[PDB]
Amino acid sequence: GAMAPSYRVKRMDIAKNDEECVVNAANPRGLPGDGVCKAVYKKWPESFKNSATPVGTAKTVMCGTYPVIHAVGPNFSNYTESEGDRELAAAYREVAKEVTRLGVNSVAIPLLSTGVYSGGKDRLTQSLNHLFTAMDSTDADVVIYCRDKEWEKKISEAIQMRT
Ligand SMILES: [Cl-]
Ligand SMILES: [Cl-]
Ligand SMILES: [Cl-]
C-alpha cells in the first residue's frame, strides 16, 4: 500500500503516467479504439493480446511487467441511463479488485464513459463518484488523468472537498 493513500489529478496523456499500472478506457473487443484507448494501444500494444472483456468488467494484461487494466465502461448511446449507471459502477468495482490483486502502490485512471461513450452528456460527477465508491477502500495512490482544463479544476475541487 501507499503510506498515506491519496487522490490526485493531472491534465496530460495517461500514456505518460508516473504510476505502477494504468487503467485503459477499453472497448469490449480489445480493439485499438480512439482517445485514451488509442494512446494506450500505441504505448502498450502487447497488452491487447486477449484483452476483450464484457461491459462492466476489467481484464488485466501485462506489457512486460507493467499491468494494463482494460476497464470497459458502458456506451451510454446503447444503454439506458439506469443500466449504464449500473455497468459504470461495476467497471470501477472490477478495477478496484484488479488494483488490489496486483499489489501496486499507485494506479493511473481515466474517467470511464466520459468521452465517446458519454452519449453526449457531461458525466464527470457520475463517473468520478463511481471511481471514489470503488477505490476509497483501496490503499493505492490514485492519479486521475484528464485532458480538459475545466475538468481538471472540477476533479481537483471534488478531491479537495473530501479532505
Ligand atoms: Cl501530454
Ligand atoms: Cl469514453
Ligand atoms: Cl477530460
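If you go along the chain as it appears here, the first residue is 1 and each next one adds 1.
So how was this one determined? The header says X-ray crystallography, 1.5 Å.
Cβ coordinates are placed from backbone N, Cα and C, and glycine is handled just like the others.
Going by Swiss-Prot, these are the annotated features:
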BINDING   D13, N27, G35, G115, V116, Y117  ADP-D-ribose binding site
MUTAGEN   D13 to A (Swiss-Prot position 1343)  Partial loss of ADP-ribose 1'' phosphate phosphatase activity
MUTAGEN   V36 to E or F (Swiss-Prot position 1366)  Almost complete loss of mono-ADP-ribosylhydrolase activity
MUTAGEN   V36 to A (Swiss-Prot position 1366)  Partial loss of mono-ADP-ribosylhydrolase activity
MUTAGEN   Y117 to V or W (Swiss-Prot position 1447)  Almost complete loss of mono-ADP-ribosylhydrolase activity
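Swiss-Prot feature annotations superimposed on the structure.
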{"residue": "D13", "record": "mutagenesis position", "DSSP (3 states)": "coil"}
{"residue": "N27", "record": "ADP-D-ribose binding site", "DSSP (3 states)": "coil"}
{"residue": "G35", "record": "ADP-D-ribose binding site", "DSSP (3 states)": "coil"}
{"residue": "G115", "record": "ADP-D-ribose binding site", "DSSP (3 states)": "coil"}
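For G35 (ADP-D-ribose binding site), applying a Cβ distance below 8 Å and a minimum sequence separation of six or more within one chain yields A25, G115, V116. Neighbour counts of Cβ atoms within 10 Å were compared across the recorded positions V36, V116; the minimum falls on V116.
Checking the recorded positions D13, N27, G35 against ligand 1, the ones whose Cβ sits under 6 Å from it are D13.
For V36 (mutagenesis position), the nearest neighbour among the recorded positions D13, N27, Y117, judged by Cα separation, is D13. Looking at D13 (mutagenesis position) and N27 (ADP-D-ribose binding site), their Cα atoms lie 18 Å from each other. For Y117 (mutagenesis position) paired with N27 (ADP-D-ribose binding site), the C-alpha to C-alpha distance reads 10 Å. Close to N27 (ADP-D-ribose binding site) in the fold, though at least 6 residues off in sequence, lie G33, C37, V72, each with a CB less than 8 Å from its CB. Across the residues the record lists as binding ADP-D-ribose (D13, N27, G35, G115, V116, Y117), the two Cα atoms farthest apart are 18 Å from each other.
Comparing local CB density within 10 A for the recorded positions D13, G115, the maximum falls on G115. Taken in sequence order, the recorded positions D13, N27, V36, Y117 that lie near ligand 2, meaning a CB under 6 Å from one of its atoms, are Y117.
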